[PDB]
Amino acid sequence: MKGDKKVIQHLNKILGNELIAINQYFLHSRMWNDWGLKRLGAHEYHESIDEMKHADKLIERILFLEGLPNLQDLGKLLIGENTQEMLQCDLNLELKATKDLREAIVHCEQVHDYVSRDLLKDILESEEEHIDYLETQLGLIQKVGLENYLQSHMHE
Amino acid sequence: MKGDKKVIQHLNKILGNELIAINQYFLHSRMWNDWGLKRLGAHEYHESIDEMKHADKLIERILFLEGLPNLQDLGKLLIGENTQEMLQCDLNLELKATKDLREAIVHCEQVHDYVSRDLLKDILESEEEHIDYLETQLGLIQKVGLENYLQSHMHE
Amino acid sequence: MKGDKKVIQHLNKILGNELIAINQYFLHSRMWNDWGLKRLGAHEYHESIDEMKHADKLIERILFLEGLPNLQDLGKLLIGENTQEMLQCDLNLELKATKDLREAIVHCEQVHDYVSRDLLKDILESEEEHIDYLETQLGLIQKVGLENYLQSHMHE
Amino acid sequence: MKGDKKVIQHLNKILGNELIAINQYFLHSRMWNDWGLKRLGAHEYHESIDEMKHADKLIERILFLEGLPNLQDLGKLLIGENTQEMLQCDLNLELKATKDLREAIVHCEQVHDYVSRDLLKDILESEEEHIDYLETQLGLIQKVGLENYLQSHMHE
Amino acid sequence: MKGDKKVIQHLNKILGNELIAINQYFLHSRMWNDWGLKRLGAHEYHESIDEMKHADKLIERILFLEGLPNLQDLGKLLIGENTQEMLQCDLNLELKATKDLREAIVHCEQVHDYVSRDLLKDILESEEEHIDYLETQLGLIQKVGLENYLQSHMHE
Amino acid sequence: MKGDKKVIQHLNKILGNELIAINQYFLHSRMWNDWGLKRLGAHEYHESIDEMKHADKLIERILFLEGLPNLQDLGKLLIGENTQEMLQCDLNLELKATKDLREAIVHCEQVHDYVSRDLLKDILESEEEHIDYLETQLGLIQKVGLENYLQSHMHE
Amino acid sequence: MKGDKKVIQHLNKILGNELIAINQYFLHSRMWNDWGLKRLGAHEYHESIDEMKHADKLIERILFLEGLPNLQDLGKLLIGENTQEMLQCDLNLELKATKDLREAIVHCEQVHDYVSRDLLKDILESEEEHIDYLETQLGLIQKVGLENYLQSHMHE
């Protein structure tokens, strides 16, 4: 079913953001596992897989709308080098992602693509849940101290 | 995540309406039970619990958006003295609640807080279901007569 | 069954104290959850629910005694800004609650309302259990240190 | 164990009241069954059995305290001729029973027979539950009408 | 169904005998339990319950026959002071009960109330079984001696 | 929670009585077992354990009330030399225990420590049950003879 | 079976040591529970119960040997005011207990009471296991720090 050109462009922009996140979260997960921080490693693995699920739905919607999913352009991964930096890098990425989701929803509404809007709203709910997790972890580091925070994430 | 100040004000206004409804429905429930109208008592108890679930979601959303949930201001409970009046009191409250929900959704849409809009839409769906129940009960009183209607609500 | 007017006034006073505690504990629970201190959040949620159960029994007793339960007057919530303050706010509220329960029991005994006395004694047992919990938590903060205490309350 | 002579007199007075109620409730139950009001008949049967359980506990306590249980004196049964009268006769008896229970509790407290007091308090709780039931039924007759009330008590 | 007036008088006389036995056996049971003769206590409790079942059937029959069951007149309880006396008191009562049952059966036969006769015959069979039990216990006291007889009735 | 000094003194006095009883009953149990009176030995062991449970509750209450439990002062054990004397020694101790419980309940009532009163009432119920057991055993020795009484307590 | 008088005296000395330990461990358990150090409380409770089992075996052996078990003399309880002191008080007591056990075993061997020796050796093995536990806990306080050690003993 032929979709709106600018809707497809927005969906590809969102997809691009998801693809950055998949790789950033996967690498952060394996860094945490290598360091023995297995609870963080496991949680971050699940974040990567969740982003994969959103990317899948976007690819499927773009193809239904007769557009070309762009999996070729990979933007800048924000790779941290210690736990605090990695969490902040994930948060910086998620805040860019939600800005782009809101702009995409505005356009879907304007052109009456209510099904694409609903998909993007579901993704936005997941991304806000991730922001909640990240803000909470950064706050816990302050409240319990970094050494205790890391200790609590050694064991699954 | 820093929310829109006016969104947070709207969410607190909705929360205030829920808090009235929780208490009004709980008292109505226990009045019906005291009178031996246990089917009405049980249904009204479930209505109170459902309002508690909505209030919980509003409180959680307000905190996520870095606002202060207001559980201190309790507005006017509309307490009936007999079954007909109690149902009409619940209906009067629900109609004010839906007006406020619609106004809050307008504002969430305007500032692109699509997740808050979706939460409020889910609450609005529940409130419209309650309106349907109340209108139906008031109509049944007219069709079957008050004595039969009360008889049908003695036993669970 | 027509109850003693002063007993009913005392039961409404107790009920008012419970209604403050329900809302104060519910808000504290959701604050702790927002901060990632989920063990505190869960325990405080259960404290709120327990207070709801006491309020229910008081409402039921008042109605049986042919009085009017007052769910309209909500007194001052004592909301802390950090864990130490929130626990102390809960403790300050519980100490006022037990003072009022003891005075109400004295009056029930004087007028031979032994069943209302038994209800209040059961509520008082629950409130003293909550005092024990609160004093214990405040003591643990001193014994293990604040950072360790909070660490031990991150995971349920 | 040698009990207080006046305590034993009070326990025998309570026992006498229970023995009236056992027989009154049993006869009312069988009258309702004969008329085909089987739900009333079953509930009233259970009321008779509950009074039997209280009488047993009183007989047991009297014997432990080295007194003579009096099962010989049977006071006046209050037998109605229709459902409304039967319910009111039960209520009239229950209100005499609670007056005597409260006076017995006062005396037990004054002579430090705290175990006898606790037994009497439990019986008083059961008698107040019966009062609630009876007041509720009389109220339902007014709210739903006699014909509907009786209809609702034909089948168990 | 309108019964014979004299049949109903006979049924009320039998019922009166049963009501004596219920209370006499119940008191004897609780006396034996107080003394630690729990096997006698349990057996005598079951005798009381069985008499209650006969009384129920008599009450039900009287009401079907459009008479008024008399639960108000309680005759003389025969209460013993030791095991031998208590068994003999029960036997003395049962022998009066069977005389009255036989006279009632004669009258039922004469007026062709064959269903009332059959009820009374079933009650008479139960009362003769009780006579057998009582005569047997009294004989055992002679054969094994009182101390052994009581020893054998300590434990259930 | 800071308790009343005299309440704590009373609870420590009760505790002291329990500690005597624990040891007296345990020794009596093991004497009966050594003599092959295993039913008495087992029953008396269970009495010792039940007293331990009461002592635990008193210790816990004293600590909650910010007092010092006294497990150091052990009063005079009343040890019999044969079954009759041992049972009477237990009864002599239980009668002093109930006097102290009643006096402690009075004081708890007067300072409004209704939760401590309820604990003591529960202990008093257990002590009166023990008195019933002991009086019953002494009476059975009279009724069945000492040799039969002991015979009946050889096998569990 | 007539035992050696000095063996019996040694067994009563051991028994006296056990009786101190039972009470000291029980009080320490309940102190740790009141402070919210429930893992220490539970472990120390089990230490008290285990000492009770040893005391029982000593009492049984003394009676078999035709001696009089002494449960009347209670020696000095060593009660700490904080966790470090309580552990050291338990250790001080256990070291005295093992000294007395060794002297008792010597005498049992000298008079050929090999069964009493075997009982005492089993008790000694249990006491050395307790010493191992206590020395280990005191070492852990040094290795992990007091605050972490207490944190690790909050939850069971």
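A Cβ is built for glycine as well, from the same backbone N, Cα and C atoms used for every other residue.
Straight from Swiss-Prot, the features:
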- B:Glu51, B:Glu94, B:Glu127, B:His130: Fe(2+) Fe2 binding site (BINDING)
- B:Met52: heme b binding site (BINDING)
- B:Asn148, B:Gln151: K(+) binding site (BINDING)
- B:1-145: domain 'Ferritin-like diiron' (DOMAIN)
- B:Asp34 to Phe: About 30% active in Fe(2+) oxidation and storage, diiron-binding site does not coordinate fully, decreased overall flexibility of the BFR, partially occludes B-pores, see Fe ion inside the B-pore (MUTAGEN)
- B:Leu68 to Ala: Assembles into normal BFR with wild-type ability to oxidize Fe(2+) and store Fe(3+), 5.2-fold decrease in rate of iron release from BRF, greatly reduced affinity for Bfd (MUTAGEN)
- B:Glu81 to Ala: Assembles into normal BFR with wild-type ability to oxidize Fe(2+) and store Fe(3+), 3.2-fold decrease in rate of iron release from BRF, greatly reduced affinity for Bfd (MUTAGEN)
- B:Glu85 to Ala: Assembles into normal BFR with wild-type ability to oxidize Fe(2+) and store Fe(3+), 5.5-fold decrease in rate of iron release from BRF, greatly reduced affinity for Bfd (MUTAGEN)
- B:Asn148 to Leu: About 70% active in Fe(2+) oxidation and storage, diiron-binding site does not coordinate fully, decreased overall flexibility of the BFR, loss of 1 ligand to K(+), reveals more Fe cations bound inside the BFR cavity (MUTAGEN)
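Annotated features, which come from Swiss-Prot, shown on the structure.
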| residue | record | DSSP (3 states) |
| --- | --- | --- |
| B:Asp34 | mutagenesis position | helix |
| B:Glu51 | Fe(2+) Fe2 binding site | helix |
| B:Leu68 | mutagenesis position | coil |
| B:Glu81 | mutagenesis position | coil |
| B:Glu94 | Fe(2+) Fe2 binding site | helix |
| B:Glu127 | Fe(2+) Fe2 binding site | helix |
| B:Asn148 | mutagenesis position | helix |
Measure from the CA atom of B:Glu81 (mutagenesis position) to the CA atom of B:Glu51 (Fe(2+) Fe2 binding site) and give the result in Å, rounded to a whole number.
22
List the other residues in this chain whose Cβ sits within 8 Å of the Cβ centroid of the Fe(2+) Fe2 site residues B:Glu51, B:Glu94, B:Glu127, B:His130, in sequence order.
B:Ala21, B:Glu47, B:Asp50, B:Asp90, B:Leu93, B:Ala97, B:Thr98, B:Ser126, B:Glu129, B:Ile131
Can you give me the same-chain residues 6 or more apart in sequence from B:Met52 (heme b binding site) with a CB-CB distance under 8 Å?
B:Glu18, B:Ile22
Can you tell which of the binding-site residues B:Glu94, B:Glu127, B:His130, B:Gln151 lies nearest to B:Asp34 (mutagenesis position) in space, using Cα positions?
B:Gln151
Using a Cβ-Cβ cut-off below 8 Å, which of the recorded positions B:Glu85, B:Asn148, B:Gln151 are near chain D?
B:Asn148, B:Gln151
Rounded to an integer, what is the Cα-Cα distance in Å between B:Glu94 (Fe(2+) Fe2 binding site) and B:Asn148 (mutagenesis position)?
26
Given the recorded positions B:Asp34, B:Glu51, B:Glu81, which one is most crowded in terms of C-beta atoms within 10 angstroms?
B:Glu51
Tell me which of the recorded positions B:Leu68, B:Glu81, B:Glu85, B:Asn148, B:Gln151 ends up closest to B:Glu127 (Fe(2+) Fe2 binding site) in space, Cα to Cα.
B:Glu85
Within 10 Å of each Cβ, count the other Cβ atoms, then let me know which of the recorded positions B:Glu85, B:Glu94, B:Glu127 comes out lowest.
B:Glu85
B:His130 (Fe(2+) Fe2 binding site) versus recorded positions B:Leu68, B:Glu81, B:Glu85, B:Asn148, B:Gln151 - nearest by Cα:
B:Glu85
Report, in sequence order, every one of the recorded positions (B:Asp34, B:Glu94, B:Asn148, B:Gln151) having a CB within less than 8 angstroms of a CB belonging to chain C; if no such residue exists, report 'none'.
B:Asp34
How big is the gap, in Å, between the Cα of B:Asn148 (mutagenesis position) and that of B:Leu68 (mutagenesis position), rounded to a whole number?
48
Sparsest-packed of the listed recorded positions (B:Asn148, B:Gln151) - C-beta count within 10 angstroms:
B:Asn148
